[PDB]
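First the structure, in the form of structure tokens, and then the observations on it.
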Amino acid sequence: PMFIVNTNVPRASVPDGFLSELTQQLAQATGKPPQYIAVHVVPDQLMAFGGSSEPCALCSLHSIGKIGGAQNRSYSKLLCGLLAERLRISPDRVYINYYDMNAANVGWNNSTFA
Amino acid sequence: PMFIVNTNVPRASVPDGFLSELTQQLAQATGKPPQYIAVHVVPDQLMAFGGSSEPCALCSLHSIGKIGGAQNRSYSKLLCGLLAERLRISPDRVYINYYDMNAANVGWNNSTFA
Amino acid sequence: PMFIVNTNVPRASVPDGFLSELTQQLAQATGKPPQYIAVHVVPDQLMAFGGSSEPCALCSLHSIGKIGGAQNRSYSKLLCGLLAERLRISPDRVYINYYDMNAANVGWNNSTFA
Ligand SMILES: O=c1c(O)c(-c2ccc(O)cc2O)oc2cc(O)cc(O)c12
Ligand SMILES: [Cl-]
Ligand SMILES: [Cl-]
Ligand SMILES: [Cl-]
Ligand SMILES: [Cl-]
């Protein structure tokens, strides 16, 4: 899977080891192997949520499967919790878009997963 | 909803109030309450449109509903007009991707909209 | 069409002319004129692939049509090859998400493709 976090929180407030923690936690939550997990954090962004420039985050999780009603609720609770605890962003200032990818539409290692 | 603009226009050329203006304009255009509108502007990007690095933008609008042929035409005029007036980006150098998101696939506040 | 690459490779390692090379190669691969190809390269990103911060890339190719199993396999071989030769990124550390966009959901020049 691929998880991206865009936030207006400054780079210095992203703690050491945050990307590894995201990798390991997504491994547990999605059940996917850590070797297949890519994570991307983008701090210092020019963003607003509800018109306010208070800390916020816009995120996306793309995955071949393991996307669905109940699963996405669980990811949101896990990921919002991480963003609140580590980046001090309130969960009502976080959007996470979920994408269930067809294997034919994910390229990796000169091929696709299909 | 969520609106993101990636542009090679420099940070100093993004006028004060641009995020506030986009928020307010998207609230009226989408009919969604301003509280639900998130905006993200990413200047200073390494980008080309048609092979040239004159001002350009790649944008996305994600919304639970309020996406469709006629509505997206209206958004495109609104958003190209704003990018042209405020960022001096020609409308023929702007791409906007529109995403009609299922409520189950938008996470917010430890849960999803479903 | 639109091609985006996010990578942890530093700005200085993106060779001069890389955006033009991507423009021309994607024009040939998609069959669309270069005037309609947009490219966005984002270096120096805080990213991990498989828990490792060795060079990697997360990419997306959005196209109105010209997306499918066999085409995406061919795009992946082409794009992994360019990233490996030009950015020295191993193909097993590249993800490319492919998006077949509906004509109604792409805005350009105050209009939509539809
Ligand atoms: O060639 C087009 C195109 O590749 C694209 C395009 C835009 C975004 C995207 O994610 C994928 C696309 O192919 O959009 C167009 C919109 C128009 O109104 C007219 C066009 O000729 C295009
Ligand atoms: Cl996956
Ligand atoms: Cl929404
Ligand atoms: Cl969706
Ligand atoms: Cl679409």
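Numbers in chain B track Swiss-Prot; the residues on display, in order, are 2-115.
According to its header, the structure was obtained by X-ray crystallography, 1.8 Å.
Backbone N, Cα and C define each Cβ position, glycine as well.
The annotation active site, proton acceptor is assigned in Swiss-Prot to B:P2 on the grounds of similarity to another entry. DSSP assigns B:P2 (active site, proton acceptor) to coil, not to a helix or a strand.
Under 8 Å, Cβ to Cβ, and six or more positions away along its own chain, B:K33 (substrate binding site) finds B:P2, B:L27, B:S64, B:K67. The substrate binding site annotation in Swiss-Prot covers B:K33, B:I65, B:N98 and is backed by experimental evidence.
DSSP assigns B:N111 (mutagenesis position) to coil in the three-state reduction, outside any helix or strand. Mutagenesis annotation in Swiss-Prot: B:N111 to C, described as Causes formation of interchain disulfide bonds with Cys-81 from another subunit; the structure shown retains the original residue.
Residues near B:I65 (substrate binding site) in space but far in sequence (CB under 8 A, at least 6 apart, same chain), listed by position: B:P2, B:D101, B:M102, B:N103, B:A104, B:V107, B:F114. In the three-state DSSP reading, B:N98 (substrate binding site) counts as strand. Across B:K33, B:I65, B:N98, which the record gives as binding substrate, the greatest C-alpha separation is 19 Å. Checking the recorded positions B:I65, B:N98, B:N111 against chain C with a Cβ-Cβ cut-off of under 8 Å leaves B:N98. Checking the recorded positions B:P2, B:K33, B:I65, B:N98 against chain A with a Cβ-Cβ cut-off under 8 Å leaves no residue at all. Proximity of the recorded positions B:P2, B:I65, B:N98, B:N111 to ligand 3, judged by a Cβ distance under 6 angstroms to any of its atoms, singles out B:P2, B:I65 in sequence order. Listed recorded positions: B:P2, B:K33, B:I65, B:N111. Those with a CB atom under 6 Å from ligand 2: none.
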